[PDB]
There are 2 protein chains.
Amino acid sequence: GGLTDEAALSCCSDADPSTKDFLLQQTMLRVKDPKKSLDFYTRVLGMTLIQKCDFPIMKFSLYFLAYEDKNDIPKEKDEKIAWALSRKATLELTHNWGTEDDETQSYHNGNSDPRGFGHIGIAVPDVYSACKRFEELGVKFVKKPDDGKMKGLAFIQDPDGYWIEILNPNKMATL
Amino acid sequence: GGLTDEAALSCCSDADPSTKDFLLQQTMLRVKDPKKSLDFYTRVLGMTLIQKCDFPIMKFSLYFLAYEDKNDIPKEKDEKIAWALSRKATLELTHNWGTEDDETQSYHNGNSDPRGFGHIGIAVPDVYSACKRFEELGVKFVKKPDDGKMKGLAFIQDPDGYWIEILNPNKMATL
Ligand SMILES: CS(=O)(=O)Nc1cc(NS(C)(=O)=O)cc(-c2cc(-c3ccccc3)cc(=O)n2O)c1
Ligand SMILES: CS(=O)(=O)Nc1cc(NS(C)(=O)=O)cc(-c2cc(-c3ccccc3)cc(=O)n2O)c1
Ligand SMILES: [Zn+2]
Ligand SMILES: [Zn+2]
């Protein structure tokens, strides 16, 4: 069975003062091809590339994507890193160099064995108009808004096959 | 081997106005034992349980954790879900009923084959003092701040073994 509301609450503690000012900053996903992923997250989902970091010795790049106004990106290099890495709710895309040329390589989306991570989710004003546009742009759907039991909730996928929930918090079905 | 800054920006499109109110709302992780996870995220990391959702027919519960003040959680039941699911940067923890009692069962953290998801990251005022507390609390580390390729950043793990990065944005430029 599931936990009762009371049982859940008994497992929770109040925020220790040392965790003052902690924020949830990033979620990292590995991406096979950064060209494809950048196009998807910026053109399809409307996110902005706020920081790109390269590490030539270690042969990887990090791309930080966020719902931020491109005009708020600082001009100076050091000021830019501090700003981008202090934004709430960023997506960190990791490019291990060479993966895009390896035909036998792909990443795993966590939705088949072995499972773990499931999805990121984007809150939108209207699930139907958002998905209508996704269809016109040829986006791959795991679940269209009105497919199955739960109406008004969708799952799409990115170029690596990671699932992205599309939800309207104002129009969630009753529990 | 990686993209140039210019090549990267050439794959970026400006955010479509139809996307202007979109926000990155949630990252979903499956959890074996919700009691242990709730303890970790609230007591260790200082998050707040902002919404619990139970689905008795589908035999799962969702736990939404965020860095929010519990006083901002609305009184009205329908107003609550709309508030909780419109917060940026939440963690959705999924309990599939029965996993806590099954010895053969565990989730996969994405950092060994097959890889995909990597981590969530928490921005903190002071990586070293946060980690000193984590050690005191018996937290399992993947990377202590002064270990590994880069100093000043840490990785810890949650009860399921999911990796959590601990970073101070204001010192990232100088690592
Ligand atoms: C719409 S569905 O039932 O066919 N699929 C679905 C699946 C999952 N996760 S799971 C059990 O790992 O597969 C969560 C949800 C889900 C429900 C809800 C939700 C919350 C409150 C009311 C109604 C739905 C929020 C949310 O973020 N997610 O991901 C939906
Ligand atoms: C510090 S370490 O090299 O020993 N570990 C480490 C590992 C990874 N991921 S990866 C390529 O999958 O192994 C990212 C980072 C990392 C660096 C940075 C970063 C950004 C700007 C300046 C310095 C570090 C940000 C970030 O979010 N992450 O995750 C650090
Ligand atoms: Zn990271
Ligand atoms: Zn979800």
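Sequence positions for chain B are given in Swiss-Prot numbering; the residues included correspond to 9-183, in order.
If you're wondering, the header gives X-ray crystallography, 1.7 Å.
The backbone N, Cα and C atoms fix where each Cβ goes, and this holds for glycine too.
Per Swiss-Prot, the features are:
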type     : residues                                             : note
MUTAGEN  : B:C20 to A                                           : No effect on NO-mediated modification. Impaired NO-mediated modification; when associated with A-19. Loss of NO-mediated modification; when associated with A-139
DOMAIN   : B:31-177                                             : domain 'VOC'
BINDING  : B:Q34, B:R38, B:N104, B:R123, B:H127, B:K157, B:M158 : substrate binding site
BINDING  : B:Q34, B:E100, B:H127, B:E173                        : Zn(2+) binding site
MUTAGEN  : B:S45 to A                                           : No effect on phosphorylation
MUTAGEN  : B:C61 to A                                           : No effect on NO-mediated modification
MUTAGEN  : B:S69 to A                                           : No effect on phosphorylation
MUTAGEN  : B:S94 to A                                           : No effect on phosphorylation
MUTAGEN  : B:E100 to Q                                          : Reduces enzyme activity by over 99%
MUTAGEN  : B:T107 to A                                          : Loss of phosphorylation
MUTAGEN  : B:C139 to A                                          : Impaired NO-mediated modification. Loss of NO-mediated modification; when associated with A-19 or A-20
ACT_SITE : B:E173                                               : active site, proton donor/acceptor
DSSP residue counts for the domain 'VOC' (B:31-177), split into helix, strand and coil: 36 helix, 49 strand, 62 coil
Inter-residue C-alpha distance, B:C139 (mutagenesis position) and B:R38 (substrate binding site) (nearest angstrom): 25
Residues from the recorded positions B:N104, B:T107, B:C139, B:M158 that lie close to chain A, Cβ under 8 Å, in sequence order: none
Cα proximity to B:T107 (mutagenesis position), best match among binding-site residues B:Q34, B:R38, B:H127, B:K157: B:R38
Among B:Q34, B:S45, B:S69, B:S94, B:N104, the one of these recorded positions whose Cβ has the fewest neighbouring Cβ atoms within 10 Å: B:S94
Annotated recorded positions B:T107, B:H127, B:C139, filtered by Cβ under 6 Å to ligand 1: none
Cα-to-Cα gap, B:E100 (mutagenesis position) vs B:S94 (mutagenesis position), nearest whole Å: 13
Between B:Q34 (substrate binding site) and B:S94 (mutagenesis position): CA-CA distance (Å): 10
Alpha-carbon spacing, B:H127 (substrate binding site) to B:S69 (mutagenesis position), which is rounded to whole Å: 22
